[PDB]
Amino acid sequence: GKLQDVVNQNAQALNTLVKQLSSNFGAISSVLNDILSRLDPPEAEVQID
Amino acid sequence: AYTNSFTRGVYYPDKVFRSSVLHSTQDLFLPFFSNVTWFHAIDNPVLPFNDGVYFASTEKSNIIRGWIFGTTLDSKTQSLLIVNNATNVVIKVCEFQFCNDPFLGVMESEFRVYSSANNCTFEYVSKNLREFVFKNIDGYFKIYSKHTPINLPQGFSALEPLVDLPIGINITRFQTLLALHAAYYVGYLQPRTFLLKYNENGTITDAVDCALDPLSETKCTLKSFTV
Amino acid sequence: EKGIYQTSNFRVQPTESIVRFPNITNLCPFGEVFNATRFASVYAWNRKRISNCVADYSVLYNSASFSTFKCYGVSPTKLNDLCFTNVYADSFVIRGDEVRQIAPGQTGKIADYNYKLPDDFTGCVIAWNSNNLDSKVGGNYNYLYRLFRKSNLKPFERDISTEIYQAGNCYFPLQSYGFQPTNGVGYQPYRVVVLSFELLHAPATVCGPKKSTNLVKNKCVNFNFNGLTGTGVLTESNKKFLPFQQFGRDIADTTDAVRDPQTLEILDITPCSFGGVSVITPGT
Amino acid sequence: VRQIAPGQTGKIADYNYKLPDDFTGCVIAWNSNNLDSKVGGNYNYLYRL
Ligand SMILES: *[C@@H]1O[C@H](CO)[C@@H](O)[C@H](O)[C@H]1NC(C)=O
Ligand SMILES: *[C@@H]1O[C@H](CO)[C@@H](O)[C@H](O)[C@H]1NC(C)=O
Ligand SMILES: *[C@@H]1O[C@H](CO)[C@@H](O)[C@H](O)[C@H]1NC(C)=O
Ligand SMILES: *[C@@H]1O[C@H](CO)[C@@H](O)[C@H](O)[C@H]1NC(C)=O
Ligand SMILES: *[C@@H]1O[C@H](CO)[C@@H](O)[C@H](O)[C@H]1NC(C)=O
Ligand SMILES: *[C@@H]1O[C@H](CO)[C@@H](O)[C@H](O)[C@H]1NC(C)=O
């Protein structure tokens, strides 16, 4: 278990990290290129930020 | 008459392929082991369609024909008519004077489902178990279906959308059309964050309802089917 | 100092741009939205679907015949290069000072009683003058709007009820438009149209005017599928899309496969080969 | 006159004068009926189409 746990923990963290790319954080969308292709820089700047 | 909806009313929540990923969707489904009202046709009252309907239908002869969705089922009110003519699928949205007992005659003899219409904004034309799901969100009607062979099995089967339609009608009551010369079950849907497990082929072949029981809630929290 | 240092990033650059759009030539009719002879009353605003078409929104834009043309969730010059499932064209006529009332978070008679836009509105609101066409001497009272009713409305709901409003005291909830050509701009008619775009992953049907180009595989491309932009190498794959699915998705919610809009075939999208570049140096 | 600002579009902005997004100045405008509008037409003023 002690080794296995280690692996899982690291793997688990990575998964969480990756999943965090699917969150809006308040932006209009979680996809960068979506905003890049929908708004001009003066407004897309805020979402991207 | 009532019965129990074992593993039914599960539809692809999104238009998007996913493979071997345990994806959790919050959306109004038919809750597992729900308590689905059974009707026998050996009986066509006006039921509510408040938050969707799991309209299952087992029948052997395609006598179950049509669906009627009204707010008052009178000329003035708005009535959607999904009429499946066994020659060509038909849909209309038109505001109808309805005969209380609509039906088709059949070698075809009668077509007696209505009396008149005034104005409207659409028309479209084209051993077993057949499930169907009907929803309306912000005036967008969405229909899902599934035709499976069985001579309600607690066998899981995904449901895939076929038509959207922007009825914009404020629907609260509905109906069902039968053709004289056939059991059918209405459930009601509620918002239940289902966690669904697509297989390698990207087909939804198992799911857990988050609010069924402690085991299911635990499964939901861990994003897992085994605990 | 002597050691191995992770300096930079190796990222293959794309060779060419692929744009793939469904090939439809039907240019959809904005004309009878904008030279529509009559719009109905603002309470009974007119809906029309817009789909299976190609829409030059730019030619609409630079027409300069519109007083207020302002856009949310999308930008007028950007939205030429986008493909949408549906375009919802809602038009009516409202008063002058109240054109600003057509926006999310906005209140008043028409907003709280005739038309609301949702907070997450993803469309474009336009309005222009109609003195020559909507204001007749002595009065044109065809236009009507709602005054009294129990509650506040949800986005894009229609209420066409004529029930006599109950104050406690009975009044007709609808009052009409007394409209002279002689009046001030504040009391001058406005022809109003709003387009709300149904952004969905369903097969897009309204698309901007853009030449869809040829498809090339197994080479770094900068691609654009129905307005979905990206970069990568497109290969044949076996992800069995069922006929209704279009965009296969990845864990991180980045599109991983796409059904090509012209030939309904699936393409796996692999990010162009990249990595870290480390530099091995004995101490300088 | 509102078109004279960063992030602003239209005939004059997209065709005659743009201000940058990071504009660090001051925009002023006033009336010129008495001085810029003559009976029958003063067509001296011109712009790009
Ligand atoms: C299900 O319906 C039956 C009627 O046969 C009733 O006894 C039972 O209380 C119902 N249960 C729920 C949860 O609605
Ligand atoms: C829908 O119709 C019912 C009457 O059947 C009514 O009570 C309800 O308020 C309506 N909904 C809306 C949003 O108007
Ligand atoms: C059509 O709708 C109008 C309201 O716009 C109504 O006055 C009329 O009665 C309807 N048509 C018929 C035949 O009733
Ligand atoms: C996927 O489909 C293939 C053939 O279409 C089949 O052999 C395979 O068993 C399917 N996968 C699953 C999990 O059923
Ligand atoms: C695209 O054009 C091809 C012929 O080149 C045709 O077979 C196909 O149906 C078209 N698809 C769309 C979406 O227009
Ligand atoms: C409306 O008519 C004018 C001609 O009077 C035309 O220039 C314009 O393009 C028309 N509107 C649309 C949306 O095409």
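Numbering, chain D: per Swiss-Prot, residues 407-455 in sequence.
So this one's electron microscopy, 3.2 Å, going by the header.
Quick reminder: no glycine exception, Cβ is built from N, Cα and C everywhere.
Listed in Swiss-Prot:
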VARIANT   D:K417 to T  In strain: Gamma/P.1
VARIANT   D:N440 to K  In strain: Omicron/BA.1, Omicron/BA.2, Omicron/BA.2.12.1, Omicron/BA.2.75, Omicron/BA.4, Omicron/BA.5, Omicron/BQ.1.1, Omicron/XBB.1.5, Omicron/EG.5.1
VARIANT   D:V445 to P  In strain: Omicron/XBB.1.5, Omicron/EG.5.1
VARIANT   D:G446 to S  In strain: Omicron/BA.1, Omicron/BA.2.75, Omicron/XBB.1.5, Omicron/EG.5.1
MUTAGEN   D:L452 to R  Increased resistance to neutralizing antibodies. Decreases HLA binding to NF9 epitope. Increased binding affinity to human ACE2
MUTAGEN   D:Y453 to F  Decreased HLA binding to NF9 epitope. Increased binding affinity to human ACE2
VARIANT   D:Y453 to F  In strain: B.1.1.298
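Here the Cβ of D:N440 (variant position) has 6 other Cβ atoms within 10 Å, regardless of which shown protein chain they belong to. Every protein chain shown contributes to the tally, and the Cβ of D:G446 (variant position) ends up with 5 other Cβ atoms within 10 Å. With an 8 Å limit on C-beta distances, the recorded positions from D:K417, D:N440, D:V445, D:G446, D:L452, D:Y453 that reach chain C are D:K417. D:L452 (mutagenesis position) falls within neither a helix nor a strand when secondary structure is assigned with DSSP, and so counts as coil. In this structure the alpha carbons, written CA, of D:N440 (variant position) and D:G446 (variant position) are 14 Å apart. Looking only at Cα atoms, D:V445 (variant position) sits nearest to D:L452 among the recorded positions D:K417, D:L452, D:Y453. A helical conformation is recorded for D:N440 (variant position) in the three-state DSSP classification.
Following the DSSP three-state reduction, the secondary structure of D:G446 (variant position) is coil. Counting Cβ atoms from all protein chains shown, D:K417 (variant position) has 13 others lying within 10 Å of its own Cβ. Cβ neighbour count for D:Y453 (mutagenesis position): 9 (other Cβ atoms within 10 Å of its Cβ, all protein chains included).
Here D:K417 (variant position) is positioned 9 angstrom away from D:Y453 (mutagenesis position), judged by their C-alpha atoms.
The Cβ of D:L452 (mutagenesis position) lies under 8 Å from no Cβ of any same-chain residue at least six residues away in sequence.
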